[PDB]
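Let me give you the structure first, and then I'll get to my questions.
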Amino acid sequence: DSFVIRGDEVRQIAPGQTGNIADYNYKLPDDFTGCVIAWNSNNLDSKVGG
Amino acid sequence: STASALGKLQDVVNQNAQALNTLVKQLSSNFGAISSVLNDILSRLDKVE
């Protein structure tokens, strides 16, 4: 499952997390098994005009 | 007239009562938790912790 997130909410992607995207957009199971990979894509996923 | 002649039965009853009472009282202990009430520690806290 792949997507893009605002920089600061990166630690909202964890089991039993509370936030804005953690509960309104994507919720992980409490007993999730697997891995999470996060990296920056500023040079492509950002625009000077936004 | 003379009391205290029935020490054995009174002792048995008192022992049972004390054991039950201390078992009940053990609920109020903290055991290293933050509180002895489940509802409050549930409400003030979050899920994974």
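Quick note: numbers on chain B are straight from Swiss-Prot, i.e. 940-988, in order.
Header lists the method as electron microscopy, 3.4 Å.
Using N, Cα and C of the backbone, Cβ positions are placed for all residues, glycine too.
Checked Swiss-Prot, it gives:
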VARIANT   B:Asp950 to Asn  In strain: Delta/B.1.617.2, Mu/B.1.621
VARIANT   B:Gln954 to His  In strain: Omicron/BA.1, Omicron/BA.2, Omicron/BA.2.12.1, Omicron/BA.2.75, Omicron/BA.4, Omicron/BA.5, Omicron/BQ.1.1, Omicron/XBB.1.5, Omicron/EG.5.1
VARIANT   B:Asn969 to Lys  In strain: Omicron/BA.1, Omicron/BA.2, Omicron/BA.2.12.1, Omicron/BA.2.75, Omicron/BA.4, Omicron/BA.5, Omicron/BQ.1.1, Omicron/XBB.1.5, Omicron/EG.5.1
VARIANT   B:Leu981 to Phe  In strain: Omicron/BA.1
VARIANT   B:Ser982 to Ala  In strain: Alpha/B.1.1.7
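Describe the structural context of these features.
According to its DSSP assignment, B:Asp950 (variant position) is helical. Counting every protein chain shown, the number of other Cβ atoms lying within 10 Å of the Cβ of B:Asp950 (variant position) is 10.
Same-chain residues at least 6 positions away in sequence with a Cβ under 8 Å from that of B:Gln954 (variant position) are not found in this chain.
DSSP gives B:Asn969 (variant position) a coil state; it is part of no helix or strand.
Sequence-distant contacts of B:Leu981 (variant position), defined as residues of its own chain at least six apart whose C-beta falls under 8 angstroms from its C-beta, are absent.
Taking the Cβ of B:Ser982 (variant position) as reference, no residue of its chain lies under 8 Å away while being at least six apart in sequence.
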Validating a neighbour-count step here. Other CB atoms within 10 A of the CB of B:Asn969 (variant position): how many?
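Taking all protein chains shown, B:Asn969 (variant position) has 8 Cβ neighbours within 10 Å.
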Quick one: pull the CA-CA distance for B:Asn969 (variant position) versus B:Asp950 (variant position), whole Å only.
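Pair distance, Cα basis, whole Å: 31 Å.
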